[PDB]
Amino acid sequence: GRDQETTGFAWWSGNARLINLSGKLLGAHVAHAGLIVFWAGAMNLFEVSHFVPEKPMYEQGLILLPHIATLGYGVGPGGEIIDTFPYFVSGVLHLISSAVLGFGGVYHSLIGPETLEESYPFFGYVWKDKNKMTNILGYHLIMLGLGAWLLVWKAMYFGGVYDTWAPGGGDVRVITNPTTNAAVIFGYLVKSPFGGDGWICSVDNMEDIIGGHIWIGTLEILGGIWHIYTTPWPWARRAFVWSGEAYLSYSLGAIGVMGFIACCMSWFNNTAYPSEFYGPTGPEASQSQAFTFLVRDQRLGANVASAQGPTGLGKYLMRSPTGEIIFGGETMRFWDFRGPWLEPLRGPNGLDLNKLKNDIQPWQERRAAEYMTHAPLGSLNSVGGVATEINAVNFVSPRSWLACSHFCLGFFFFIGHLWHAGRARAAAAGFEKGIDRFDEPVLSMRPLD
Amino acid sequence: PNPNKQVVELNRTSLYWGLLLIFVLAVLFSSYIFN
Amino acid sequence: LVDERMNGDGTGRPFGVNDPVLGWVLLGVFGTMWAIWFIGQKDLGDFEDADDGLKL
Amino acid sequence: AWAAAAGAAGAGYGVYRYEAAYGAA
Amino acid sequence: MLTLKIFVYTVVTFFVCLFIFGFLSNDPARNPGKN
Amino acid sequence: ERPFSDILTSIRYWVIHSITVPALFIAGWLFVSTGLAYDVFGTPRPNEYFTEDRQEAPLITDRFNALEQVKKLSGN
Amino acid sequence: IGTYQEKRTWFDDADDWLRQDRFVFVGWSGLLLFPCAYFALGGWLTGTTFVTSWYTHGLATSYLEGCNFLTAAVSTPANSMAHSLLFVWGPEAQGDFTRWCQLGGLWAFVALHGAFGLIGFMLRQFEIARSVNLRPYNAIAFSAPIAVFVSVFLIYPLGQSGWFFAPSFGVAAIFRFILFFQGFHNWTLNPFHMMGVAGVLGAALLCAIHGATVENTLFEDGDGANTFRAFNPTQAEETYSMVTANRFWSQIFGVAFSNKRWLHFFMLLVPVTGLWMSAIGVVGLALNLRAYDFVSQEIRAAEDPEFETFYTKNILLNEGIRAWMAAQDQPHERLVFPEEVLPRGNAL
Amino acid sequence: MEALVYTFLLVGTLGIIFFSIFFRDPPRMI
Amino acid sequence: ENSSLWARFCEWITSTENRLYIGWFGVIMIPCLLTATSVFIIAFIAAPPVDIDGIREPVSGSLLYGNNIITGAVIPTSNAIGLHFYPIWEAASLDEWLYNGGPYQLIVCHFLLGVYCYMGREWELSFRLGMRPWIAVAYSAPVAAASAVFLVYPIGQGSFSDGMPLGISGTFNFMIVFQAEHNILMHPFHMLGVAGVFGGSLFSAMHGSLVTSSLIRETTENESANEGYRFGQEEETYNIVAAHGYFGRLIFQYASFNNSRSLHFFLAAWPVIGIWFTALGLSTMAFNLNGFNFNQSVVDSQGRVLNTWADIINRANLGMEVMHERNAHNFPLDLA
Ligand SMILES: CCCCCCCCCCCCCCCCCC(=O)OC[C@H](CO[C@@H]1O[C@H](CO[C@H]2O[C@H](CO)[C@H](O)[C@H](O)[C@H]2O)[C@H](O)[C@H](O)[C@H]1O)OC(=O)CCCCCCCCCCCCCCCCC
Ligand code: CLA
Ligand code: CLA
Ligand code: CLA
Ligand code: CLA
Ligand SMILES: CCCCCCCCCCCCCCCC(=O)OC[C@H](CO[C@@H]1O[C@H](CS(=O)(=O)O)[C@@H](O)[C@H](O)[C@H]1O)OC(=O)CCCCCCCCCCCCCCC
Ligand SMILES: CC1=C(/C=C/C(C)=C/C=C/C(C)=C/C=C/C=C(C)/C=C/C=C(C)/C=C/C2=C(C)CCCC2(C)C)C(C)(C)CCC1
Ligand SMILES: CC1=C(/C=C/C(C)=C/C=C/C(C)=C/C=C/C=C(C)/C=C/C=C(C)/C=C/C2=C(C)CCCC2(C)C)C(C)(C)CCC1
Ligand SMILES: CC1=C(\C=C/C(C)=C/C=C/C(C)=C/C=C/C=C(C)/C=C/C=C(C)/C=C/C2=C(C)CCCC2(C)C)C(C)(C)CCC1
Ligand code: OEX
Ligand SMILES: [Cl-]
Ligand SMILES: [Cl-]
Ligand SMILES: [Fe+2]
């Protein structure tokens, strides 16, 4: 342990005591990485134990099991769960590995050396050494690069992953032809984030997802080798702060964007986040309602094309602002929704009402009626309707938990960016403890500023 | 020859608070006064 | 049809360019101001040795 | 200067440099 | 409309490149604190 | 004398407050679990909200004669 | 004493025991505060735990009924008690405690002992400031929570048809009183609430800015990274650079405080002026002198069937609040609305 | 007519904002 | 001379001797917040009415179309557009842009990108003046709450028509509809936000009065006490011991802050953390998480529903939602 007057940090900022303590800081991270693996083991087995097969996966409050289901372990055609034992092996292999990570995290925090600079020169680092920092940055990009090739090997070779856009309904599909075209892969990145684009949250098939992870796997292996054999160039010396709290703040602003991206990823996308496992999206459940009452009222003898609404726009089918035949109602805002149950009914010129008066399939109205009663609105105590709804069901969508948790975590880590990037830029400048009171720089400025 | 003679002062920052106060009240309330 | 549109509302174009002059706007204005920064880089310090940033 | 735990060695004086005139902290 | 779009993209990229190359033009040295 | 931290760390505090404090918790437990709280405060038990006369919410609707009316609304 | 040396009576023997520098100051005000404030807090914590509201309101409001912290309350009396003070010796309760609780008289127990508790607390901080020989600005600021409490809990129901339309003492019970004032009084539109928001939400700004401007213009008076250690409250110099603080905001916001005394009085002034103005608006709503309607936009929107503003949307939403809650919000009216007479949009 | 009065009250408020920044009573030190 | 053209421009942008500091965040902020300011004033005064709801009824918000300061607003973008990007150049005519709520999305995109850079240069001038940085962290709480109402709640609900209208009575519509659909009053993060602004108004009056009531006698009774402070004086114009030693007898002695630096941190942290939660509470209800729903929670024996105050809030809630957007809904579930 360590106290305040030997550091200048109180008990409430005492992890800042081990900034320049390389070995204690290593045990801080390995024990924390034990906790991420421990939670992923424990919350997996909690969700395996509380899995009920005669209920949907999204109804049971499961957020980790849809990730293993999206890889295609233990799922059948249409999102039916075959067996739960592949979800059990993923829970134990994290729960056992957490003890190994927990051991060396407790080891380097208590018994291992405080600074591993003089005894273990390969692992030792000073924060201002720009070669060693890029050296450690290069080691972990190769780990992230080889981790990104695990998803590609599992989709191309090791059984495949779940494709919700598969012909014949969604099941596990070996992705034999991943998209390696740079105009397609780097076309998502330069796409606008707004409606009809959705930056990278609209990636609509698994071939772009797996082919995009080929690109992110090679560039991180190549970019890792780039940073092992280079140092930052003099323009990068000129732009960055080279302290350990700066390197944290660089990571906090990068990861706070990623929390915002995965917030809008799980809310909007239904390819990497399949609706059989995560439930319908916000756009999916609202489009499912208009599709449900369109099939309800064709059977009750009504021309849903010629049916005029009370505003005069069209109760069931209206026209998109770019000219596509879409669903009417307040769900005109979600007209750029695409779904694997809905896209069989959709021709070039929007929806095809010839195809939609004669060829509504009975499985499509099964699935769209499921999505209407599992809309991602709920309550904080998991009630499950609009705020004007009685305590009947027990439901909040996983998409509603995944987006709300990761906007909040993405918001605070942007705040953590603003905290530490302000502090590390000021602590490197010398005035993070306060104004010097002898040369206050405002007193050497011209008044009437 | 009253010994109780005082002067009022009003610096420009208090002018700027006072002029702002009677225009913001006129921005606020005149929507109701014109009804 | 009735009016004239640009027709790029949901097309997902790279940086939202659809006339090729818009891409040369992006490269011209970046390139003009990269060149002003590059020529003016002689007044910013020659941070040439390794320990030459704002560090702690 | 005693080189506190985030770098940034202290500019001479210790914690609350007015202890000589005020006596406490 | 395209004349307006070309103009806005000259204007916006003028100010974005002022932002980017401004912080590349030795922002961390523009402190009053000496080391 | 006695500034709030030599009390909580003293064992004579806990030879008192490990006997009087649980017997007061149990005294609160038994005030409600013996049904006496329903009698003192006149809150109705979960089988006392609706008699056979009314199946609706009560309404006091009379100022000076409310004392015997709430006896008739409760069913006594 | 008194620089004429009389002999001490029993008052002086009582005055120095009350004005004693013990752990908790009693004083002369404590003969009014500590019996009343303990029974407002004791009445609220008893009523939210045990006392029903099934007879005054037709709805359960205690923990023993099934409510939690958000929905339990000490609810107001029925509209049949008018403005009766509901003394337990009163003509309604007549000595019986278990019916006084059922008649909602424990509401007025909390409301009256809370009102004389606020008098006891405001006299407390005149009494302490005269002992400490300070200026009495802490009490003058507490006139504004007393302006809010008296105008809402006391003045507002006296102008209405009874103590029923008072706020009940709860969390969800305040929330319907809030939704009562939107639906019935259009109280967001009232310009006294608008000055009340700008005072309350502008004092929160001044609290956050002055806290952050001080904490980021501090003088380096210590060596370690804990800047809280570099302070002794018997120091004669400022702990933060006011000159740096002025130059910062004069270039960020354009206008900054240059006077430290005017700053802290402005932090005093904004929440007090905000609450006194909003208290006047609730005085206006006691008589139903609402700022409900802009008549020049009602004449236009009735003579033009396509003139829609966000104002006329708000008027339609208040019609929705009025008709859909008042079959259950006002059970004394005994109004039954058939479902076809309540207003209703399309398909909801 | 009243919209002329509304904009005069809004222009007049933005006028005081302009004078309170660029013609403020300057804080004299010492 | 030796200095280039770009170097003399950098020493002018980062100059602390400008009257309003610019900084590198100000080369974004100033042309953004003069764009959004100019198009706000023109659209608050002279914009033609706007089909907010996408149902081809226009809603007036301009002073020249029969509105006053209270009821005037810059109307949000059309529901037919949704989250689509609708600049001026994607319209055929300028009047089609004005009809579909085009001015709103131009204000909101430049205002949000301007307050992110207002927060950036509050950092920057603190770094140029030798200050500690985190006034920007305090301003991140009204930035996040502005980001929640104009960006994140439209993103979650799928249209900029659900963003907050740019006006007084349009704000009130936004609040009333929000409470019907999400029950914001029963959400704990809004409860914490109210505790931040009621606490932040209590603490502004508390800290503001203890300092005012501890001023050293420097002036007479013929001149304000604000004359007793001199700008730039190095002595400390009030008695912190007398202020601490007054609030100590008022409730408890160890319930006060004898440390004025610790006092002003708590004075900053109570509103900022409270507004941080209500900015996230608004952003969790953006994804329809919603407020606590205790409707028909208390049930007696024989399975019958006892009402509570939450059931009365529901009667006020479902009165608004059967009347909000009264022509939009063709279908019984307001999922959008
Ligand atoms: C639809 C399409 C949309 C557009 C595309 C959008 C995506 C674009 C993303 C592309 C990637 C951008 C990344 C740029 C990184 C810049 C980092 C930097 O600050 O880079 C900094 C470095 C600095 O380099 C070093 O700069 C030094 C500066 O020296 C100066 O100063 C020295 C002392 O310091 C000495 O005195 C020396 O003599 C003096 O010259 C030295 O000269 C070194 O030799 C030199 O290596 O720059 C370098 O390495 C080279 C920088 C990269 C090349 C930049 C090219 C810009 C565009 C060119 C085309 C323009 C077209 C114009 C069209 C006109 C018609 C309209
Ligand atoms: C993820 C959380 C995390 C981690 C990994 C650490 C880790 C560390 N902290 Mg930090 N800390 C944290 C959170 C964390 N802290 C929080 C939340 C606070 C605020 C309360 C602090 C406040 C704080 C202060 C004030 C200080 C530290 C210090 C330290 C270091 C020395 C630890 C020590 O001597 O403890 C000794 C304590 C014990 C031995 C008690 C037993 C605890 C053990 C480790 C629990 C292990 C249980 C686990 C199940 C074992 C599994 C074993 C495996 C085989 C399965 C260590 C690396 C010190 C430092 O900087 O060192 C220079 C220091 O002064 N911490
Ligand atoms: C961040 C990722 C994340 C996400 C998206 C979810 C999502 C979900 N979890 Mg999982 N969970 C998480 C993290 C997460 N959890 C963690 C970290 C743990 C370990 C504690 C668990 C342990 C866990 C269990 C054991 C269970 C769930 C369950 C659930 C479901 C319902 C949760 C609920 O009702 O919350 C209710 C909402 C809240 C609790 C609000 C949280 C707000 C926090 C407390 C902050 C409050 C602010 C406060 C001021 C700060 C406190 C500190 C301050 C006092 C100093 C839902 C699918 C349940 C389920 O469905 O199982 C099948 C279930 O039984 N979760
Ligand atoms: C964890 C990831 C990571 C991290 C932290 C770094 C960190 C660093 N890299 Mg390395 N790098 C990485 C991965 C990473 N790299 C990978 C995977 C590759 C292979 C592609 C490289 C290849 C690489 C090269 C070749 C170089 C660096 C350099 C650098 C340094 C400065 C970078 C900088 O200022 O960019 C600032 C970025 C810009 C100025 C570009 C403008 C950015 C704007 C937002 C537009 C971006 C457009 C773009 C198409 C993306 C659009 C989508 C976007 C909006 C999300 C820094 C040490 C430089 C260096 O000094 O290394 C020796 C250098 O020359 N990197
Ligand atoms: C991976 C991210 C990361 C890392 C490594 C650090 C590391 C550090 N931070 Mg930073 N910080 C971060 C993120 C991070 N921070 C974020 C996201 C924020 C914004 C909230 C901050 C805000 C922050 C402040 C304000 C300060 C630091 C400080 C520090 C140092 C010591 C912290 C300590 O001992 O904690 C001790 C831990 C505690 C006292 C317990 C706090 C627990 C809180 C109440 C949250 C409880 C968890 C709860 C469930 C979350 C609810 C929110 C949920 C709804 C999302 C250390 C260098 C301190 C420092 O010395 O600066 C250099 C300092 O003053 N950090
Ligand atoms: C058009 C904007 C929008 C319209 C807004 C309409 C309402 C405005 C309300 C505010 C009015 C001004 C309040 C008081 C200002 C003040 O006291 O400044 C004090 C400073 C004194 O500074 C000192 O002035 C000295 C000159 S002297 O001393 O004044 O002679 C000078 O030497 C010295 O440097 C300087 O420090 O005054 C000046 O600098 C110049 C004199 C200002 C004259 C008053 C202007 C009145 C407004 C007319 C604008 C046109 C109106 C008709 C068209 C719409
Ligand atoms: C440094 C430190 C710290 C931290 C610590 C940590 C963070 C640790 C971690 C730790 C960890 C991270 C641990 C872990 C562990 C684990 C384990 C120990 C496990 C085991 C496992 C098991 C036992 C399993 C079992 C099973 C199976 C096999 C199957 C069936 C089911 C069951 C469950 C039975 C703190 C903060 C305190 C403070 C300061 C000091
Ligand atoms: C997998 C996947 C994919 C792919 C992806 C990729 C390939 C990515 C990449 C990406 C990338 C490639 C990204 C990038 C990013 C970058 C950034 C984000 C930048 C930033 C910048 C900065 C931060 C800077 C700052 C500054 C300035 C301004 C100047 C200089 C200095 C300073 C620092 C100041 C896809 C989608 C297809 C599909 C899905 C899946
Ligand atoms: C009314 C009345 C009366 C009687 C009696 C009294 C006055 C009583 C009082 C009572 C009282 C005065 C009570 C109290 C109570 C309290 C309570 C009931 C509390 C609770 C608490 C809690 C529940 C908490 C929890 C928590 C939190 C939240 C925080 C901390 C932690 C914990 C978790 C623990 C008289 C005769 C005068 C007259 C008639 C009327
Ligand atoms: O946007 Mn403005 O408020 Ca969200 O719910 Mn459906 O959409 Mn509309 O109605 Mn209800
Ligand atoms: Cl609809
Ligand atoms: Cl509405
Ligand atoms: Fe202060």
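Numbers in chain I track Swiss-Prot; the residues on display, in order, are 9-344.
Structure method, as recorded: electron microscopy, 2.7 Å.
Any Cβ shown, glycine's included, is placed from N, Cα and C.
What Swiss-Prot records for I:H118 is chlorophyll a ChlzD1 binding site. Per Swiss-Prot, the feature pheophytin a binding site maps to I:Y126; the stated evidence is sequence analysis. The [CaMn4O5] cluster binding site annotation in Swiss-Prot covers I:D170, I:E189, I:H332, I:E333, I:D342, I:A344. According to Swiss-Prot, the Fe cation binding site annotation covers I:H215, I:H272, on the basis of sequence analysis. One mutagenesis experiment named in Swiss-Prot is I:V219 to I, and its note says Herbicide resistance. Where Swiss-Prot documents I:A251 to V as a mutagenesis experiment, the accompanying text is: Herbicide resistance. The annotation that Swiss-Prot gives for the mutagenesis experiment I:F255 to Y reads: Herbicide resistance.
Everything Swiss-Prot records as a feature, shown here on the structure.
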| residue | record | CB count, 10 Å |
| --- | --- | --- |
| I:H118 | chlorophyll a ChlzD1 binding site | 21 |
| I:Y126 | pheophytin a binding site | 22 |
| I:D170 | [CaMn4O5] cluster binding site | 25 |
| I:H215 | Fe cation binding site | 25 |
| I:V219 | mutagenesis position | 23 |
| I:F255 | mutagenesis position | 20 |
| I:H272 | Fe cation binding site | 23 |
| I:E333 | [CaMn4O5] cluster binding site | 22 |
| I:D342 | [CaMn4O5] cluster binding site | 25 |
| I:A344 | [CaMn4O5] cluster binding site | 28 |
Tertiary neighbours of I:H332 ([CaMn4O5] cluster binding site) (same chain, Cβ under 8 Å, six or more apart):
I:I184, I:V185, I:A188, I:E189
If one measures from the C-alpha of I:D170 ([CaMn4O5] cluster binding site) to the C-alpha of I:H118 (chlorophyll a ChlzD1 binding site), what distance in angstrom results, rounded to a whole number?
18
So which binding-site residues are near I:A251 (mutagenesis position), with CA atoms within 10 Å, out of I:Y126, I:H215, I:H272, I:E333, I:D342, I:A344?
I:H215
Which binding-site residues among I:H118, I:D170, I:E189, I:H272, I:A344 have a Cβ sitting under 8 Å from any chain G Cβ?
I:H272
Other Cβ atoms within 10 Å is the metric here; tell me which of the recorded positions I:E189, I:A251 scores highest.
I:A251
If we check Cα distances from I:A344 ([CaMn4O5] cluster binding site), which of the recorded positions I:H118, I:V219, I:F255, I:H272 wins as closest?
I:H118
Could you give the Cα-Cα distance between the residue listed as 'chlorophyll a ChlzD1 binding site' and the residue listed as 'pheophytin a binding site', in whole Å?
12
Here's one to test understanding: among the recorded positions I:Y126, I:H215, I:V219, I:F255, whose C-alpha is closest in space to the C-alpha of I:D342 ([CaMn4O5] cluster binding site)?
I:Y126
Integer Å distance between the CA atoms belonging to I:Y126 (pheophytin a binding site) and I:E333 ([CaMn4O5] cluster binding site):
35
Binding-site residues I:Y126, I:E189, I:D342, I:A344: which sit with Cβ under 8 Å of a chain A Cβ?
I:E189, I:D342, I:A344
Nearest by CA distance to the residue listed as 'pheophytin a binding site': which of the recorded positions is it, out of I:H215, I:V219, I:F255, I:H272?
I:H272
Checking the binding-site residues I:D170, I:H332, I:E333, I:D342: which ones have Cβ within under 6 Å of ligand 12?
I:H332, I:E333
Measure from the CA atom of I:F255 (mutagenesis position) to the CA atom of I:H215 (Fe cation binding site) and give the result in Å, rounded to a whole number.
10
Between the Cα atoms of I:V219 (mutagenesis position) and I:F255 (mutagenesis position), what distance do you get, rounded to the nearest Å?
11
Cα-Cα, whole number of Å: I:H272 (Fe cation binding site) versus I:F255 (mutagenesis position)?
15
Can you tell me the three-state DSSP label for I:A251 (mutagenesis position)?
helix
